[PDB]
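Peer 1: Please see the structure below; I have some questions.
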Protein chains: 2
Amino acid sequence: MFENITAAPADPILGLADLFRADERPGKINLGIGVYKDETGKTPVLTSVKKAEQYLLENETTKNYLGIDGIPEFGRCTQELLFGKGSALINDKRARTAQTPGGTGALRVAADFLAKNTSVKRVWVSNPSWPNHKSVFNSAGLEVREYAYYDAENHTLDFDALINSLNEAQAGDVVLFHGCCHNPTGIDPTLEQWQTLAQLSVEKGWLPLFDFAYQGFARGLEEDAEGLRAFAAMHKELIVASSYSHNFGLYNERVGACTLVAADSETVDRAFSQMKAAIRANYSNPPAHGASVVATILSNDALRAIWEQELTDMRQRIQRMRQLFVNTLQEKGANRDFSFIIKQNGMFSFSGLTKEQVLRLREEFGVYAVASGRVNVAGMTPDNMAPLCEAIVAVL
Amino acid sequence: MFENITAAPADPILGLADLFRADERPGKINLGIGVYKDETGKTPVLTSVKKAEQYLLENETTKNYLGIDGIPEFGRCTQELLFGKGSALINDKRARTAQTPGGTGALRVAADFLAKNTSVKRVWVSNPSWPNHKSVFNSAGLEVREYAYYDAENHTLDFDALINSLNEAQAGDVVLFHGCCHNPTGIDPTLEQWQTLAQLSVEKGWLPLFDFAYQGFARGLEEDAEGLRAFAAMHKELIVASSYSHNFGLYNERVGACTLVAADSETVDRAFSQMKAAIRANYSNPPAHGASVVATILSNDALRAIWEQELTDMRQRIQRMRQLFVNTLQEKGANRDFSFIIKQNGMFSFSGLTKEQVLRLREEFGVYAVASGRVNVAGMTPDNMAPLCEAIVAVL
Ligand SMILES: Cc1ncc(COP(=O)(O)O)c(CN)c1O
Ligand SMILES: Cc1ncc(COP(=O)(O)O)c(CN)c1O
Ligand SMILES: O=C(O)CCC(=O)C(=O)O
Ligand SMILES: O=C(O)CCC(=O)C(=O)O
């Protein structure tokens, strides 16, 4: 049966890792990683996470199954984190959260729910987006279309081409919005633009799906949800899929959630049971550890405190490196204005380099970036900053 | 879009739980659970698990992502656990394991890989079987067909009708075999019968898919795999989906594996990359905690030692209760021979009770069973043994 199964293409993001590890050159740099990396070059376990993991070690009495929607205050706490604490959505009981294996697992869970319980046939995702988006939606048997977004010339969001491609895009189509720290461009709508997209979204009849994977990495935990919150103000129905893998350093524990808001209570409950049904045939019920650690930190004011500073330090380290990258570049001879690097959010940026410049940097130097020119600013440390910039300058 | 979404039916297994919790009667009993329960009535955390969870608390330096296939020695260790240590399958490098979110996550992962990379259109499952089987295969777009298995008259495996229904069942159809502790009947093929099914399996051209959820709960960790191992002797290709949820008491950490054995190395590698691709669009990579605990136990001869005794105790507790349930029944005045309860394995048995006897038990008494008459023997304690049997005897 398996005789004539063909190989499957290497993942754009994942496969570069092997190439790196395995190239075993000297002062080599990996900017193709999708993970935060501190000044030393490692991805530690947040102190507050470690603290919550001792608390659970001492206090857990059973490892019995969670419900299909997981841990209730994990639920609550992400609802308030997304929609703010006094949200009508929460008071009116219009949203329901299911604990999922990561943000990817929430995307997929949203995908089978829509694919089997609704008339959606198509999901619009930006050009560019995170590659694994086309795949979770195609594996559910949904057509993924692309709207415009980024300007390769001006290094920006060109809103005009974005809104124009989102014309027609028929009523009852799913439009996917990255809520902040757009992977890969790091370019995000302004609060005027989000408001426009919200207004246009109810006029046109689209179903928005926020992919929220980096809350807290742009300008702060509440400011990063203004977007989601402008849309939630004007819609009846909405779907949010978030991941605690970046802001909690909880990557391999698979933590995320798929929130459903519906027009009213009765409906979010009718619709969430069919969401439960999808989970029940996908992985049955969610992994407890990481979401226990996430709910213990967010509910204890001391641990939440520490965590917020840990998030804050991660956010400012990345802001430090965006600044120092355009400066160290300007200094070493950079031929081009790279100041757009500072306008952008979260960990990633399109450096504005050619597929052939990117291979120049891998083959001749140690610099490893994704062939799209995406560089992860988290991998730059004040230590590798000068060699790296010298390599980028040598290929410009 | 969600306005006119319909309710989704209550799960056969899960929905009874609520009915119980919420009935708030006195000395009520719940045998409709699907989790082990010790003498006191609770589902503890195995000591060896807890020991391994401290070890990781101290030693984990990062929570960075796992590969898509998860932890290598988690992989290796389940390969030797399934196929024994000197297996040719292992030595020839014909098997590949991917760490999944539970046994259900391995079933579903098998289902999408087969559905999208193969010619399978159909998976044969026993009558009866675990209800969530029809659904993980149906959610991947596969036809599930049922073969015969159990004799309601004689409380056994009638092999003749099982083999006759598995006739025709076209070449390249997937057949699902429960490796031991057949849920719900507890009836399992003898090693002469497994050898028959193995022989007939290569004559006919079926693709066997073993669901292995309870290894070690029948007669012992290797004896429970002779079956799988007789089929693995004679096949080129085979798929095993196993779960560490019952034998490690690691239910809510989602621990399980999807092993793929192909005719040779190169094909298991070609095929496994498409299995990796299946995962990569489902939940992206697996939850580290529970399978770190299972790799650390199984690799440390001291902790593995303790763990094996803990499994042995759970096994003998269940064997104790099967004996004492038919005894206490004979003594309390049981009108019927229930000796067959002792022939069966692992936590479940069909008590041989009517839907209307099972509702007498719930409505009148505190006894809660699944409407199929499935009772979970782990839910019986020497303490509730007499009131329970008194109720069963009252409805006989
Ligand atoms: C835009 C986007 N959406 C979802 C995810 C998934 O997150 P997770 O690893 O938590 O599944 C990522 C992470 N890579 C992402 O970048
Ligand atoms: C036959 C069978 N297969 C799979 C499973 C599921 O295992 P898990 O809970 O690890 O998904 C069970 C028990 N739930 C089962 O009885
Ligand atoms: O490594 C992973 O599993 C996903 C990370 C990623 O694709 C990214 O952040 O770009
Ligand atoms: O997967 C679960 O949560 C329950 C499994 C079960 O009820 C059973 O095996 O009978």
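The header says X-ray crystallography, 2.8 Å.
Even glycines carry a Cβ here, placed using N, Cα and C.
Per Swiss-Prot, L-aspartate binding site is recorded for A:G34, A:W130, A:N183, A:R374. Mutagenesis annotation in Swiss-Prot: A:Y65 to F or S, described as Slight changes in activity; the structure shown retains the original residue. Quoting Swiss-Prot on the mutagenesis of A:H133 to N: Decreases to 60% in maximum rate of the overall reactions in both directions. Swiss-Prot documents A:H133 to A as a published mutagenesis change and attaches the note Slight increase in maximum velocity of the overall transamination reaction between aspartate and 2-oxoglutarate. Swiss-Prot documents A:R280 to V as a published mutagenesis change and attaches the note Reduces first-order rate constant over 25000-fold. Record note (Swiss-Prot), mutagenesis A:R374 to A: Reduces first-order rate constant about 10000-fold. The unchanged residue is displayed. Here the residue is the original one, while Swiss-Prot reports the published mutagenesis A:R374 to F or Y with the comment Second-order rate constants are reduced by >5 orders of magnitude.
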Peer 1: Of the mutagenesis positions A:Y65, A:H133, A:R280, which one sits closest to A:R374 (mutagenesis position) when you measure Cα to Cα?
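Peer 2: Among A:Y65, A:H133, A:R280, A:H133.
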Peer 1: If we take A:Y65, A:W130, A:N183, A:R280, A:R374 as the recorded positions, which have a Cβ under 8 Å from chain B?
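Peer 2: From A:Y65, A:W130, A:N183, A:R280, A:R374, the ones near chain B are A:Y65, A:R280.
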Peer 1: Helix, strand or coil by DSSP: which one applies to A:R374 (mutagenesis position)?
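Peer 2: SS state of A:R374 (mutagenesis position) = strand.
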Peer 1: Please check the recorded positions A:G34, A:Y65, A:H133, A:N183, A:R280, A:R374 against ligand 4 and give me the ones with CB under 6 A, sequence order.
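Peer 2: Among A:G34, A:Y65, A:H133, A:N183, A:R280, A:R374, near ligand 4: A:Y65.
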Peer 1: Round to a whole number and give the Cα-to-Cα distance in Å for the pair A:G34 (L-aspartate binding site) and A:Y65 (mutagenesis position).
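Peer 2: Here the two Cα atoms are 31 Å apart.
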Peer 1: Over the residue list A:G34, A:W130, A:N183, A:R374, recorded for L-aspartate, what is the maximum interresidue Cα distance in Å?
Peer 2: 11
Peer 1: List the recorded positions A:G34, A:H133, A:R280 whose Cβ sits under 6 Å from any atom of ligand 3, in sequence order.
Peer 2: A:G34
Peer 1: Other than A:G34, A:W130, A:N183, A:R374, which residues of the chain come within 8 Å of the L-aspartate site, judged by Cβ distance to the Cβ centroid of those residues?
Peer 2: A:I13, A:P131, A:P184, A:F348, A:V370, A:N376
Peer 1: Counting other Cβ atoms within 10 Å of each residue's Cβ, which of the mutagenesis positions A:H133, A:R280, A:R374 comes out lowest?
Peer 2: A:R280
Peer 1: Return only the integer: C-alpha distance in Å from A:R280 (mutagenesis position) to A:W130 (L-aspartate binding site).
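Peer 2: On Cα coordinates alone, these residues lie 27 Å apart.
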Peer 1: Cβ distance under 8 Å to A:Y65 (mutagenesis position), same chain, sequence separation 6 or more: which residues?
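Peer 2: The answer is A:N285.
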Peer 1: Based on a Cβ-to-ligand 1 distance below 6 Å, what subset of the mutagenesis positions A:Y65, A:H133, A:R374 would you report?
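Peer 2: What lies within reach of ligand 1, judged by Cβ under 6 Å, is none of the mutagenesis positions.
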Peer 1: In terms of DSSP three-state secondary structure, what is the assignment for A:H133 (mutagenesis position)?
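Peer 2: Reduced to three states, the DSSP call for A:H133 (mutagenesis position) is helix.
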Peer 1: Rounded to the nearest angstrom, how far is the Cα of A:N183 (L-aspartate binding site) from the Cα of A:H133 (mutagenesis position)?
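Peer 2: Checking the Cα atoms of A:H133 (mutagenesis position) and A:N183 (L-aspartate binding site) gives a distance of 11 Å.
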Peer 1: In sequence order, which same-chain residues at least six apart have a C-beta under 8 angstroms from A:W130 (L-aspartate binding site)?
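Peer 2: The answer is A:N183, A:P184, A:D211.
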Peer 1: Tell me, how many other CB atoms lie within 10 A of the CB of A:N183 (L-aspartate binding site), whichever protein chain they belong to?
Peer 2: 22
Peer 1: Using a 10 Å cut-off, grab the number of neighbouring Cβ atoms around the Cβ of A:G34 (L-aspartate binding site), all chains included.
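Peer 2: There are 21 such Cβ atoms around A:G34 (L-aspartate binding site).
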